[PDB]
Amino acid sequence: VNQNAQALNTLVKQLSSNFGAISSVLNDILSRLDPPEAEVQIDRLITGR
Amino acid sequence: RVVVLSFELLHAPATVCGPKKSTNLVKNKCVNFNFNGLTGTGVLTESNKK
Amino acid sequence: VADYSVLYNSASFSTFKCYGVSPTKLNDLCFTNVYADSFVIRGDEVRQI
């Protein structure tokens, strides 16, 4: 059970890492950049996640 | 003359957003909320948290 | 929000080089502090910004 808890816990906490982007929340990138400059950074974030 | 605006994103509250202001609260339902500059989607309910 | 009433960002001046979004679209983006810096440069120093 601890390995299962720690696996789900690591799986959730890695969502908070930026993975080379500006922020981990998509609303901060989508609320600032236009869709064409924004697609490179969102694609880098999705590839990391 | 060159004028640039240096921006810093912090947790301080912003009191002015857009032409529309109130958008009267609707609780106990799934809605798209923007509060103090934090945009998200979730159910708004009352709790006992102090 | 700075000011939505007076917007000269649309074809009112000589030269517009913008990145991201225009001041019209800044109404949906919430930031904390705003520092307006004013300085004068030369003609060949525009490319260095």
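Residue numbering for chain A follows Swiss-Prot, covering 952-1000 in order.
Recorded method is electron microscopy, 2.8 Å.
Quick reminder: no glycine exception, Cβ is built from N, Cα and C everywhere.
Swiss-Prot annotations:
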VARIANT   A:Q954 to H  In strain: Omicron/BA.1, Omicron/BA.2, Omicron/BA.2.12.1, Omicron/BA.2.75, Omicron/BA.4, Omicron/BA.5, Omicron/BQ.1.1, Omicron/XBB.1.5, Omicron/EG.5.1
VARIANT   A:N969 to K  In strain: Omicron/BA.1, Omicron/BA.2, Omicron/BA.2.12.1, Omicron/BA.2.75, Omicron/BA.4, Omicron/BA.5, Omicron/BQ.1.1, Omicron/XBB.1.5, Omicron/EG.5.1
VARIANT   A:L981 to F  In strain: Omicron/BA.1
VARIANT   A:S982 to A  In strain: Alpha/B.1.1.7
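Positions of Swiss-Prot features highlighted on the structure.
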residue : record           : CB count, 10 Å
A:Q954  : variant position : 7
A:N969  : variant position : 13
A:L981  : variant position : 13
A:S982  : variant position : 16
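Here the variant positions are A:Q954, A:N969, A:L981, A:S982, and the ones sitting under 8 angstroms from chain C, going by CB atoms, are A:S982.
Under 8 angstroms separates the C-beta of A:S982 from a C-beta of chain B, among the variant positions A:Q954, A:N969, A:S982. Cα of A:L981 (variant position) to Cα of A:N969 (variant position): a distance of 15 Å. A:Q954 (variant position) falls within a helical segment according to DSSP.
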